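A short write-up of the structure that comes next.
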Amino acid sequence: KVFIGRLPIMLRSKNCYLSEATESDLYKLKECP
Amino acid sequence: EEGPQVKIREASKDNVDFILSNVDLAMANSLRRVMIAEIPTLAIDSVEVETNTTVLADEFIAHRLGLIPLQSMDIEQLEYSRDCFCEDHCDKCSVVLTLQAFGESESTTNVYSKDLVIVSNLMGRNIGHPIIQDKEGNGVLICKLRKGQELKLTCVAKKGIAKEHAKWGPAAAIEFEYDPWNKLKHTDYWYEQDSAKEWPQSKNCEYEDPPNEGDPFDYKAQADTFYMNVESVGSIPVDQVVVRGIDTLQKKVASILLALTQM
Amino acid sequence: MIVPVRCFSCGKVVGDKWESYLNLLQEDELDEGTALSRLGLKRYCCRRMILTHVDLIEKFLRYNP
Amino acid sequence: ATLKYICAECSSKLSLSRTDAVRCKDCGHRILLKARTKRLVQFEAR
Amino acid sequence: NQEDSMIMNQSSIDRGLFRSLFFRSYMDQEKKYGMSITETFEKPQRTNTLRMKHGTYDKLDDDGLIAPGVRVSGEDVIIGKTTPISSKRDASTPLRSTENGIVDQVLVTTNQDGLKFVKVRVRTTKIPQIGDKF
Ligand SMILES: [Zn+2]
Ligand SMILES: [Zn+2]
Ligand SMILES: [Zn+2]
């Protein structure tokens, strides 16, 4: 409903995009597997 | 026949195993050094980059390029750039190579030493051609390309010696040994129980005779007869790595004798 | 990260050997040791050169542009 | 032919000037690179 | 090789033994002074103020940014930026005094608040020299 600031995210955590990306997805995302 | 004799045991396109009879150690070693550093070869020594869509650094490739062996046969009929009179280089002192590479295929496209091509005029002398000892006829993988990975270079190869850079090294490794049975007592073998049983006997033990226990030490004994193996990287053929090793060393001694005449 | 041209120690051109080394292990199902000597790598200076190299170039190529 | 800037993601030449918007022509992403000098650089082969 | 030191094969060093690759990223942003009083990225010269760097600006393009091919060296200017007042005071970032190298990759983007954001990478190759630890 209401916005109360932004929370920094840990890389490879639940809320990080990279938690579900495959070896090939990462290479595509310019991130090291 | 003459002063120091020679007996070729085994020979190939890239390896000569011989015995140097009737010589001094100093001479046999001076020849070793000359073959290592003082023989002149041709090597890439300027890499002008145009495009590099590669994963690899321009200088990584540049360093890598010099280390490729080039035909150095008729090298002696080519001036050292430094002694030539042109600003930078020309056909009298340098061989110009050109490399163009692009990943046309979906699969990784490779760049080989075969892919370099001479653009300068060789004036009808066996030089510049990259050495390909490869069974498949490619020889030396420079680097790899993906999709639109492009590589455009111009290379200037010049005369030079390995004492300036190991890329101008005409030889791989010179195997050198004398006195297999330690008769000259030039070593005091480290041991636990039996020095003779602990230390392996070299292949050269068949070319000399075991000392016989009850025989006292020969304090007069001197080392002539040296078992050597000169290996060529490819630039110059093995026979010449030896021959030019002998002529270069002669020329060095000659210069001294010649310089003494100006004095 | 791409096979070194020449062995650091004695300078035997180890450059061409790579592709042929990988093919001896994969295809000819040879053990690393025998495969090495088959390419002609006699001294251990040359032997480590191939035997101990990690071809990171293949990883870097996986990155699109 | 000659390119001021190159897009990082879709590697599409963008050859822009100032106040032309730092975004790319198709995908949004501002990333943008500077693309090599035509004044060719030489190296010693050591 | 006495007392914790070591001798190394120069012939091996040439063949590529223990060669390194050193990169350094230099970063800059166009500063904003409230009333749209913003700094700009440009190759500057003389002009009324004259507060400027010793080093050569002649390596910079018209955007005040070196192209990714160039070989930088001394106190050579890497990023050319300028601040006006109430006009060439300087704001340019020169290559670290000690250093030298080749411009590797130059990126021009935007900071979350719409300012011109620039990162410049400078690549060099490190050869194992004498005081080099191992
Ligand atoms: Zn010339
Ligand atoms: Zn070796
Ligand atoms: Zn884009």
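Numbering of chain B is taken from Swiss-Prot, so the residues present carry the numbers 3-265, in order.
This entry, so its header tells us, was determined using X-ray crystallography, 3.6 Å.
From the backbone N, Cα and C atoms, a Cβ is placed for every residue, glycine too.
Here is what Swiss-Prot says about this protein:
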type    : residues                   : note
BINDING : B:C86, B:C88, B:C92, B:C95 : Zn(2+) binding site
MUTAGEN : B:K9 to E                  : Transcript termination readthrough
VARIANT : B:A30 to D                 : In mutant RPB3-1
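Locations of recorded Swiss-Prot features on the structure.
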{"residue": "B:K9", "record": "mutagenesis position", "contacts (Cβ under 8 Å, 6+ apart)": "B:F20, B:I21, B:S23"}
{"residue": "B:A30", "record": "variant position", "contacts (Cβ under 8 Å, 6+ apart)": "B:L22, B:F178, B:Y180, B:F228, B:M230"}
{"residue": "B:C86", "record": "Zn(2+) binding site", "contacts (Cβ under 8 Å, 6+ apart)": "B:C92, B:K94, B:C95"}
{"residue": "B:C88", "record": "Zn(2+) binding site", "contacts (Cβ under 8 Å, 6+ apart)": "B:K94, B:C95"}
Annotated recorded positions B:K9, B:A30, B:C86, B:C88, filtered by Cβ under 6 Å to ligand 1: B:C86, B:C88
Which listed residue (B:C92, B:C95) has most other Cβ within 10 Å, given these are binding-site residues: B:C95
Where B:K9 (mutagenesis position) falls in three-state DSSP terms: strand
B:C86, B:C88, B:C92, B:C95 excluded, remaining Cβ within 8 Å of their centroid (Zn(2+)): B:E81, B:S83, B:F87, B:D90, B:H91, B:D93, B:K94, B:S96
